[PDB]
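Undergrad: A single structure is presented below for examination.
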Amino acid sequence: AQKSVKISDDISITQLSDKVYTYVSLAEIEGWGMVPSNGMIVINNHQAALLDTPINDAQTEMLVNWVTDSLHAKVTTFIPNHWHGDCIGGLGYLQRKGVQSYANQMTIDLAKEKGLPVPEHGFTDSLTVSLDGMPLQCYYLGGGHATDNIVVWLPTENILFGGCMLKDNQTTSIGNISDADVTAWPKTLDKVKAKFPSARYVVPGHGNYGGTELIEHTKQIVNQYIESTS
Ligand SMILES: CCCCc1nc2ccc(O)cc2c(=O)n1Cc1ccc(-c2ccccc2-c2nnn[nH]2)cc1
Ligand SMILES: [Zn+2]
Ligand SMILES: [Zn+2]
């Protein structure tokens, strides 16, 4: 069991640790109706790192003030998982609040071509940003749900922000695969299960959070759809 607090009505936080909370932001992502989105809020010493924002700026600006008022951290760092509304959907807000963003370089080149706000720090494989001594370990383990998708590993917290390459234990859906690397994903999770075999929490990019079975579960999903289309 773990605390489920509502900031708005359509915005929930769930605290998995002393320095890490996770929320789901339901918003309307155009073309699919009402989708529930995930994100990590990570607090070290009044400094707040945010791992993906909601669909627009309003909820970015909903979650960002709550994390002021109640956690008395200033959001100063951000990391989108890929370039989807569900990742940087609300980065327009946050660069304006001068937040410093880090992401996959691929995702940087991408957003640019589609003309979205652009993160300012890139990497090609791994990049360990410090929230004041708190390593916040981002990696590019390969493409999946999308080509630029990455994972963030909180080394002190054994918390793995799996992202949209992962699905919950509850869903058996490949969801939205327009910018995917299907033949390729299957082997990303494989790498991901190998690197954080010891992750206590492994949260997806949608769906409820879990353990490391979320990995073997998503893989299946993917093989069931590859094996069922190819
Ligand atoms: C109507 C669409 C399906 C809704 C849904 N609802 C859920 C409810 C509970 C839950 O635990 C999981 C889901 C879920 O995965 N989904 C699937 C879902 C699938 C894709 C999307 C979506 C929409 C726009 C851009 C990217 C995505 C995306 N799809 N997969 N990962 N990310 C959004 C939601
Ligand atoms: Zn996505
Ligand atoms: Zn997504």
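Chain A is numbered as in Swiss-Prot; the shown residues are, in order, 18-247.
The backbone N, Cα and C atoms fix where each Cβ goes, and this holds for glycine too.
Take a look at what Swiss-Prot says about it:
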BINDING   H99, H101, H162  Zn(2+) 1 binding site
BINDING   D103, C181, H223  Zn(2+) 2 binding site
MUTAGEN   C181 to S  The overall structure of the mutant is the same as that of the wild-type, however the site of the second zinc ion is unoccupied
BINDING   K184, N193  substrate binding site
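I'd like to know what surrounds each of these features in this structure.
TA: Around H99 (Zn(2+) 1 binding site), a 10 Å sphere centred on its CB holds 27 further CB atoms from the protein chains shown.
Within 10 Å of the C-beta atom of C181 (mutagenesis position) sit 25 other C-beta atoms, taking all shown protein chains into account.
Taken residue by residue with DSSP, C181 (mutagenesis position) is part of neither helix nor strand, so it is coil.
Within 10 Å of the C-beta of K184 (substrate binding site) there are 26 other C-beta atoms, taking all protein chains into account.
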Undergrad: If you run the three-state DSSP split on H223 (Zn(2+) 2 binding site), which class comes out?
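TA: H223 (Zn(2+) 2 binding site) sits in coil per DSSP, no helix or strand.
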Undergrad: Near ligand 3, meaning Cβ under 6 Å from any of its atoms: which of the binding-site residues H99, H101, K184, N193 fit that description?
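TA: So the answer is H101.
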Undergrad: List, in sequence order, those recorded positions among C181, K184, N193 whose Cα sits within 10 Å of the Cα of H99 (Zn(2+) 1 binding site).
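TA: Close recorded positions: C181.
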Undergrad: Near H223 (Zn(2+) 2 binding site), how many other Cβ atoms are within 10 Å of its Cβ?
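TA: Neighbour count, Cβ to Cβ under the 10 Å cut-off: 22.
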